[PDB]
Amino acid sequence: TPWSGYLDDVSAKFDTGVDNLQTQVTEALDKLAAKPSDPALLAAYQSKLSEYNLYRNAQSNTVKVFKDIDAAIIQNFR
Amino acid sequence: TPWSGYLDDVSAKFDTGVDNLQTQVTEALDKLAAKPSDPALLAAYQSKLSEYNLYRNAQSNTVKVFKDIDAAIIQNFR
Amino acid sequence: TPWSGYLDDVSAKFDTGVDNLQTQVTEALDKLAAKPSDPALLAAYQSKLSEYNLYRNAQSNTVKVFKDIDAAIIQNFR
Amino acid sequence: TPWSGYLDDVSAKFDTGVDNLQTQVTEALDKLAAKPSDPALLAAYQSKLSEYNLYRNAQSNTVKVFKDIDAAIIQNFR
Amino acid sequence: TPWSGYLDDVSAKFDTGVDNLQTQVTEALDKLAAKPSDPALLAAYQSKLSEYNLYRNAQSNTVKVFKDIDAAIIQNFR
Amino acid sequence: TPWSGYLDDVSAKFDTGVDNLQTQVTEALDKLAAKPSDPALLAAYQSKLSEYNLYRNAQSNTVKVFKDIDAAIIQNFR
Amino acid sequence: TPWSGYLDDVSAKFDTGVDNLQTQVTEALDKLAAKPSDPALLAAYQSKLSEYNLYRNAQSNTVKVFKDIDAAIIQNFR
Amino acid sequence: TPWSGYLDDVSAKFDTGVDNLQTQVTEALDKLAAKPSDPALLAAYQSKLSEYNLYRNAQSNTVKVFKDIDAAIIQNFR
Amino acid sequence: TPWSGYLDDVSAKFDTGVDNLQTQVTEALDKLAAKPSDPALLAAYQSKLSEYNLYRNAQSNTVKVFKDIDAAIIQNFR
Amino acid sequence: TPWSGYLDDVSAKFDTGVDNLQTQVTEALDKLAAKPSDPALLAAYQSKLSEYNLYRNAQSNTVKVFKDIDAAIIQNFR
Amino acid sequence: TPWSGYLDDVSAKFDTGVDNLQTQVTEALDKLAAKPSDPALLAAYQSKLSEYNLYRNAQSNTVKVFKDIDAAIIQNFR
Amino acid sequence: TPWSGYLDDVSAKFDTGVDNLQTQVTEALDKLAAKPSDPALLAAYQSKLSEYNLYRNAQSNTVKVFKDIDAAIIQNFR
Amino acid sequence: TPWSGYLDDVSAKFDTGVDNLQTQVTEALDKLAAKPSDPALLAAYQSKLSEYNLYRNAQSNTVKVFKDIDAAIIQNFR
C-alpha cells in the first residue's frame, strides 16, 4: 500500500477536485496545434490554460502553508 | 461529466448569450462567396462580421480580468 | 453558531460595506452577453468590473497585513 | 438601494453631464433613416454622432486612469 | 486632539504641499462633463489629471519607504 | 483595584502614547469599506494601517526585552 | 492662489507662446460663416485652423512625455 | 539521444501540428519573388504569411505560460 | 559643506556628464512654443526631448542597482 | 553631563559622519511636495532618500553586532 | 578517488538526469548569434534557455532543503 | 589583460556573431543621408536597421536571464 | 605589517580573482555619462554592472557562511 501523509491528502483534494483538467488541457492543445487560427479553438484554449494556471498555484501555496504550521509545532517539542 | 471551472462558466455565458452567431457568420460568408457583388449580401456580411469581432474581443478580455483577480488572491495565501 | 475570528470580521466589513456588488457584476454580465455591442452596456460593465477588481484587492491585502501583525506578537511569547 | 462606488460616480458625471444625448442620437438616426438624402438631416446627424463618439471615449479613458491610481495604492499596503 | 504619527506627517506634507489640487481636479471634471468637445477644456483636464496621478504615486511610495526603514530597526531590538 | 506590574506599565505607555489610534484605524476602515475606490480614502487608510503596524511591533518587542533582563537577574539569586 | 504644477507650467508655455490664437480662430470662423464663398476668407481660415491643429497636438504630446519620465522615477523609490 | 524536456515537447506539438508550413511559406515567397504582380500569388502569400504569423505567436506565448507555472512551484520548495 | 554620499556621486556623474542638457531642453521648448509649426524647430525639439528622456531613465535605474547591492551587504552584518 | 556608553558612541559616529543628511532629506521633501512633477526634484529626492535608507540600516545593524559581542563575554563571568 | 557526499549525489542526479542540456544551450546560442533574425532559431533558443532556467532553480533549491534537514539533526546531538 | 566574466562572454558571442553589422549600419546611414530619396538606399537601410534592432534586443534580454539564474543560486548559499 | 585573518583571505580571493573590475565599472560609467544614448555604450555598461552585482553578492554571502561555521565551533569549547 502506497503511504500518503497529510500533505499528500491536501494535494490529493485538488487532484480529485477537478475531474479531467489534466486531460482537457492536453486535448485542447492537440486540437489547437492542428489548426492554430481557429477562434473557437483559441478561446477554448485560453479558458482551459488559465484554469490550469490557477490550479497549480492554489495547490502549491496551500501545501506551503500547512508545512509552516507543522514546523512551528515540532520546534516547540524540546 | 466534463468539468467546468469558473472561467469556463464566464466564457460560456458569451456562448449561450448569442444564439447562433457562429452559424450566422458562416452562412453569410457562404452566401457572399457565391456572388460577391450583391450589395444586400455585402451589407449583411459587414454587420455579422463586425458583430463577431466584438464578440471574441469582449469574451477574451473578460477572462483575462478574472484571471488576474484570482492570481492576486492566491499569492496572499503564504 | 458559525464561529468567526477577527480576520473573518475584517473581511466581513468589505462584504457588508458593498450592498449587492456581487449581484450587480453578475447582472451586468448577463445583460452584456445578450447583446455585446451596446455602448450603454459596455460602459456600465466597465464601471462595475473595475469596481469589483478594486474590491477584492483591497480586501485580500488588508487580511494579509493583520496576519503579519498577529504573527509578530505570537512569536514573542516564548 | 443600488450601491455605487467611486468609479460609478465618475462615470455618472458624464451621464448627467449630457442631458439627453442618448436620446438625441437615436432620434436623429430615425429621422435620417426615413429620408437619407436630406442635407439638413445629414449635417445634423454628423454633429450628434461625432459628439457621441467623443462622449464615450472621454468617459472610458477617465475610468481607466482612476483604476490605475487605486491599484497602485492598494499594492503598497503589504 | 486627533493623534498623528510620523507617517501621517509625511503624507500630510503632500496634502499641504498642493493647495487645492483635489478641488481643481473635481472642478475641471465638472466643466468637462458639461461639454466634452471643447479643446480648451480637454487640454486643461489632461494637465490636472496627469498632475493628480503623479501626486498619489509619489505620496504612496514615500510612505512605503519610511515603513520599511522603521521595520528594519524594530526588528533589531531583541 | 486591578493590579499592574512593571511590564504592564511599559505596555501602557504605548497605549496612552497614542490618543485614539485604535479608534482611527477602525473608523478609516469603515469609511473605506463603504467606497473602496476613493483615492482620498485609500491614501488615508494606508497611513493609519502602516502606523498601527509599527505600533504593535514596537510594543511587543519592548516587552520581550524587559522580560529577558528580569529573567537574567532572577536566575542569579540562588 | 491657484496652484500650478510642473506639467501645468509646460502646458502654460504653449498658451503664452501664442498671443491670441484662440481668439484668431474664433474670429476667422465668424467672418467665414457670414459669407462662406469668399476666397480671401477661406484661405485665411485654412491657415489659422491648420495652425490651431498643430498647436494642440504639440501641446498634448509634450505633456504625455514628461508624465512618463516622472512615472519612471517614482517607481524606483521603493 | 538528444534530450527533450517538457517545454521542448510543448513546442514540438506546434511543429508536428503543422505538416510543412515552414516549407509552404518559403515556396510561396520564391514564387512571389519571381513575379510580384500576380494576384493569384499575392493572395496565396497573404494567407500563408498570416498563418505563419499566428503560428509563432501562439507557440511562444504557450511556452511562457508553462515556464511561469513551473517557477511558482519550484519557489515553494524551501 | 554639503555632504554627498556614494549614491549622490553616481547621480552627479550624469549631471556633469551632460553640459547644459537641462538648459537646451528648456530653450528649445521656448523657441518651439513661439512658433509651433516650424519643421526646423520640431525636429530640433524631438532630438533634445528624446535625449532628455534617456537621460533620466539611465540615471534613475543606475541608482536603484547600487542601492540593492548595498542593502544585500548590510543585511549580512548580523 | 549626559552619559554616553560605548554603543552610544558607535551610533554617534554615524550621526557625525553625515553632516546634515537629516536636514537634506527634510528640505528635499519640502521642495518636492511643493511641485511633485519636476524631474530635477524627483531625481534629487531619489538620491537623498536612498542615501538615508542605507544610513539607518548600516547604523542599526552595527549596534546589534556589538551588543551580541558584549553579551557573549558577560555570560562567561560566572 | 574524488570524494562525493550526499549533497553531491543529489546535485549529480540533475546533471545525469539531463543528457546534454549544457551542450544544447551553448550550441543553440552559437547558431543564434550567427543569424539573430531567424524565427526557427529564436523559438528553438527560447525553449532551451527556459529549460535551462528551470534546471538550475530546481537543482539549487533541492540542495538547500537537504542542508536544513541535516542541520536540524546535528543540532540535536548535544 | 582585460578581465572578462561569463556575462561578458555571452555578450561577446553576439558581437563576434555578426561580422561588421556596426559598420554596415553606419555606412548605410551615410549613403542614405547623402541622397534620402533613392529607393535602393531606403530599402537597403530598412533591412540593416531592422537587423540591428533585433541584434540589441536579443543581446540585452539574454544577459538579463543569466543574471537571474546566478542570483537565484547565490541566494541559496547561506 | 597589516594583519589579515582567514575571513580577510577569503574576501581577498574575490578581489584578486577579478583583475580590474572595479576599474572597468568606473570607466564604463564615465564613458556612458558622456553620451548616454549610444547603444554600444549601454550594452557594454549592462554587462559590467551586472557582473559587478554578482561579484559583491557572491563575496558577501561566502564570508557569512564561514562566520557561522566558526561560531558553531567556538561555542563548543566550554
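Note that chain F is numbered according to Swiss-Prot, with residues 3-80 shown in order.
Cβ coordinates come from backbone N, Cα and C, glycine included.
Among the mutagenesis results in Swiss-Prot, F:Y8 to A has the note: Decreases invasiveness. Abrogates host cell invasion and effector secretion; when associated with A-5. The residue drawn here is the original one. The Cβ neighbour count for F:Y8 (mutagenesis position), using a 10 Å radius over every protein chain in view, is 9. In the three-state DSSP scheme, F:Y8 (mutagenesis position) is classed as helix.
Its Cβ placed at the centre, F:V20 (mutagenesis position) has 16 other Cβ atoms within 10 Å. Record note (Swiss-Prot), mutagenesis F:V20 to A: Can secrete effector proteins; when associated with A-5. Exhibits constitutive secretion of substrates. Retains the ability to display SipD/SctA at the tip of the needle filament. The unchanged residue is displayed.
Among the mutagenesis experiments that Swiss-Prot reports, F:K66 to E is described with the note: Can secrete only early substrates. Can assemble needle filaments in vitro, but shows a filament assembly defect in vivo. Can invade cultured epithelial cells. Cβ contacts within 10 Å of F:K66 (mutagenesis position), excluding its own Cβ and spanning all protein chains shown: 17. DSSP assigns F:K66 (mutagenesis position) to a helical segment in the three-state reduction.
Swiss-Prot gives this note for the published mutagenesis F:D70 to K: Can secrete only early substrates. Can assemble needle filaments in vitro, but shows a filament assembly defect in vivo. Can invade cultured epithelial cells. There are 9 other CB atoms within 10 A of the CB of F:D70 (mutagenesis position), with all protein chains counted.
F:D70 to N appears in Swiss-Prot as a published mutagenesis result, with the remark: Cannot secrete the translocases SipB/SctE and SipC/SctB. Shows increased secretion of SptP. Retains the ability to assemble needle complexes, but is not able to invade cultured epithelial cells.
In the three-state DSSP reading, F:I76 (mutagenesis position) counts as helix. Under a cutoff of 8 A between CB atoms, and with a sequence separation of 6+ in the same chain, F:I76 (mutagenesis position) has no neighbours. Under mutagenesis, Swiss-Prot gives F:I76 to A with this note: Abrogates host cell invasion and effector secretion; when associated with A-79.
Quoted from Swiss-Prot, the note on the mutagenesis of F:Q77 to K is: Shows a specific deficiency in the secretion of the translocase SipB/SctE. Retains the ability to assemble needle complexes, but is not able to invade cultured epithelial cells. The Cβ of F:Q77 (mutagenesis position) has no same-chain neighbour under 8 Å that is 6 or more residues away in sequence.
Listed mutagenesis positions: F:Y8, F:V20, F:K66, F:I76, F:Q77. Those with a CB under 8 Å from a CB in chain E, in sequence order: F:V20, F:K66. Calculated from their C-alpha atoms, the gap between F:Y8 (mutagenesis position) and F:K66 (mutagenesis position) amounts to 12 Å.
F:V20 (mutagenesis position) sits 20 Å from F:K66 (mutagenesis position), counting Cα to Cα.
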